[PDB]
Amino acid sequence: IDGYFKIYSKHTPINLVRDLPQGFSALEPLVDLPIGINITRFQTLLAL
Amino acid sequence: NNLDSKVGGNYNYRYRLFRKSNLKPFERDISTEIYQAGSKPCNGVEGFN
Ligand SMILES: *[C@@H]1O[C@H](CO)[C@@H](O[C@@H]2O[C@H](CO)[C@@H](O)[C@H](O)[C@H]2NC(C)=O)[C@H](O)[C@H]1NC(C)=O
């Protein structure tokens, strides 16, 4: 937002089958950074 | 002036003179590229309008 950057997150255990779960849970803020750049795209990074 | 100014003029200081529109609040623009003032596009280093 307008010269600011933020993260929020949560983690939980569930035993479903193959999809995102039928319940309610909420994210706390983690970190904030004054990055101030145009941002238009993103990509996730995963190991082998 | 008693720090910055030079008898030839201190041209190490510059500003933006041409832009498509007014920039955003606390939004800076680091561009050197040629501005097109004419209806004609402009390509390469210089041209009319
Ligand atoms: C941040 O960058 C984007 C992309 O370079 C800018 O949006 C572009 O603006 C020009 C001029 O209107 C258009 O020709 C492009 O098609 C736009 N592209 C996209 C992806 O939107 C945007 O204006 C920039 N933001 C700031 C504040 O400078």
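Residue numbering for chain B follows Swiss-Prot, covering 439-487 in order.
Cβ coordinates are placed from backbone N, Cα and C, and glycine is handled just like the others.
Record note (Swiss-Prot) on the mutagenesis of B:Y453 to F: Decreased HLA binding to NF9 epitope. Increased binding affinity to human ACE2. The mutagenesis experiment B:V483 to A is recorded by Swiss-Prot, whose note states: Increased resistance to neutralizing antibodies. Swiss-Prot lists B:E484 to D among its mutagenesis entries, and the accompanying note reads: Increased replication in human TMEM106B overexpressing cells. According to Swiss-Prot, the natural variant B:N440 to K carries the annotation: In strain: Omicron/BA.1, Omicron/BA.2, Omicron/BA.2.12.1, Omicron/BA.2.75, Omicron/BA.4, Omicron/BA.5, Omicron/BQ.1.1, Omicron/XBB.1.5, Omicron/EG.5.1. Listed in Swiss-Prot as a natural variant, B:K444 to T is described as follows: In strain: Omicron/BQ.1.1. As a natural variant entry, B:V445 to P appears in Swiss-Prot alongside the note: In strain: Omicron/XBB.1.5, Omicron/EG.5.1. Looking at Swiss-Prot, you'll find the natural variant B:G446 to S noted as follows: In strain: Omicron/BA.1, Omicron/BA.2.75, Omicron/XBB.1.5, Omicron/EG.5.1. A natural variant is reported in Swiss-Prot for this position, B:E484 to Q, and the note states: In strain: Kappa/B.1.617.1. Quoted from Swiss-Prot, the note attached to the natural variant B:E484 to K states: In strain: Beta/B.1.351, Eta/B.1.525, Theta/P.3, Iota/B.1.526, B.1.1.318, Gamma/P.1, Zeta/P.2 and Mu/B.1.621; May enhance affinity to human ACE2 receptor. For the natural variant B:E484 to A, Swiss-Prot gives this note: In strain: Omicron/BA.1, Omicron/BA.2, Omicron/BA.2.12.1, Omicron/BA.2.75, Omicron/BA.4, Omicron/BA.5, Omicron/BQ.1.1, Omicron/XBB.1.5, Omicron/EG.5.1. The structure shown keeps the original residue. Here Swiss-Prot describes B:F486 to V as a natural variant; the accompanying note says: In strain: Omicron/BA.4, Omicron/BA.5, Omicron/BQ.1.1. B:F486 to P appears in Swiss-Prot as a natural variant; the accompanying note says: In strain: Omicron/XBB.1.5, Omicron/EG.5.1.
Distance between Cα atoms for B:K444 (variant position) and B:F486 (variant position): 32 Å, as a whole number.
Within 10 Å of the C-beta atom of B:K444 (variant position) sit 9 other C-beta atoms, taking all shown protein chains into account. Taking the Cα atom of each, B:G446 (variant position) and B:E484 (mutagenesis position) are about 26 angstrom apart.
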